[PDB]
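**Student:** Got a structure for you, questions after.
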Amino acid sequence: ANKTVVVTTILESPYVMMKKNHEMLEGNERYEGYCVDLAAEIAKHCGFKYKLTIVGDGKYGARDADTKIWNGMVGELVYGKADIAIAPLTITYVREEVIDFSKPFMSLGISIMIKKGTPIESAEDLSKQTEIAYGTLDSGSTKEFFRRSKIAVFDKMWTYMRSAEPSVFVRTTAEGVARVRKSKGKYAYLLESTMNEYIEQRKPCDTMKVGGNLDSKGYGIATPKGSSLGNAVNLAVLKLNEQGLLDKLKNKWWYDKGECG
Ligand SMILES: Cc1onc(O)c1C[C@H](N)C(=O)O
């Protein structure tokens with residue numbers, strides 16, 4: 001019998017945000033954003049009803065060292081708390097081993113965020129100096145990228161980050177943005193290009209993306225391994241993309257409402 005599909009996502013603008021009069025609303029009505037629109041498109045196409053719920057620990061998802069327990073949205077799927085994850089969750093090897101991913105609905109890569117004027121234009125620049133600190137988001141693909149990389153420049157950046165004091169790692173993207181904006185150029189943030197270019201179009205328009213991306217990957221709609229939803233969700237993403245819906249949604253939340261020109 002038909003049952004409401006539990007969707008796990010995360011409060012990360014502009015993917016999922018609280019609507020202005022959210023205190024008055026209930027259920028899915030409380031939220032708005034790219035993934036809120038995407039979730040509606042996928043549901044309509046796959047013919048199911050859903051319930052959006054913000055991940056409890058507010059994390060994307062990593063396997064805890066020692067306990068070996070997955071947290072974040074990935075954990076929700078692994079331990080059976082949610083039927084599907086619709087958010088800017090990166091497709092990775094270690095995640096693909098425990099959960100399923102549809103083909104990408106958005107392409108991206110790790111990038112460098114700086115406060116305008118900062119004397120840095122590449123990862124190599126960051127790795128060769130010590131005056132400007134830099135870090136990443138915790139519990140996700142970005143931190144794991146530097147921890148696993150065998151590439152010289154990235155390995156050197158990891159070696160420095162992992163033992164920096166005070167910590168250069170943040171719990172949420174907003175925490176990293178605020179750290180860049182209030183550090184007078186003494187902090188650079190490593191985050192995915194999607195998020196970097198989004199913040200580049202927001203007041204006070206004081207941040208900027210420098211250099212090219214360090215890698216190339218994508219976000220995928222995830223489901224518990226072997227879930228019956230997988231096939232239809234994948235086809236839905238491919239169709240939505242071919243119809244131009246996805247390009248339309250990104251303009252809607254990124255550029256249409258741009259605040260810096
Ligand atoms: C969004 C976002 O932007 N930079 C990042 O590290 C992230 C999280 C990343 N998508 C993950 O799955 O861990």
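Residue numbers in this text run from 1 along the chain shown.
Per the header of the entry, the method used was X-ray crystallography, 2.3 Å.
Backbone N, Cα and C define each Cβ position, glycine as well.
Heads up, here are the entries from Swiss-Prot:
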- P88, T90, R95, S141, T142, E192: L-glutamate binding site (BINDING)
- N241 to D (Swiss-Prot position 775): Increases rate of desensitization (MUTAGEN)
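Can you walk me through where each of these features ends up in the structure?
**Tutor:** Around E192 (L-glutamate binding site), taking its Cβ as the centre, 25 other Cβ atoms fall within 10 Å, counting all chains.
Under 8 Å, Cβ to Cβ, and six or more positions away along its own chain, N241 (mutagenesis position) finds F105.
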**Student:** I'd like the number of other C-beta atoms within 10 A of the C-beta of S141 (L-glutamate binding site), please.
**Tutor:** 23
**Student:** Scan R95, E192, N241 for recorded positions whose C-beta lands under 6 Å from an atom of ligand 1 and note them, or write none.
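**Tutor:** Among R95, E192, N241, near ligand 1: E192.
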**Student:** What number of additional C-beta atoms lies within 10 angstroms of the C-beta atom of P88 (L-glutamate binding site)?
**Tutor:** 22
**Student:** For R95 (L-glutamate binding site), name the DSSP secondary structure in the helix/strand/coil scheme.
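**Tutor:** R95 (L-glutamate binding site) sits in a helix per DSSP.
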**Student:** I need the neighbours of the L-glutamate site defined by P88, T90, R95, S141, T142, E192. Which other residues of that chain put their C-beta within 8 angstroms of the C-beta centroid, in sequence order?
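**Tutor:** Going along the sequence, the neighbours come out as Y60, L89, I91, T92, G140, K217, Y219.
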**Student:** Residues with Cβ closer than 8 Å to the Cβ of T90 (L-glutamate binding site), same chain and 6+ apart in sequence?
**Tutor:** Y60, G140, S141, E192, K217, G218, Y219
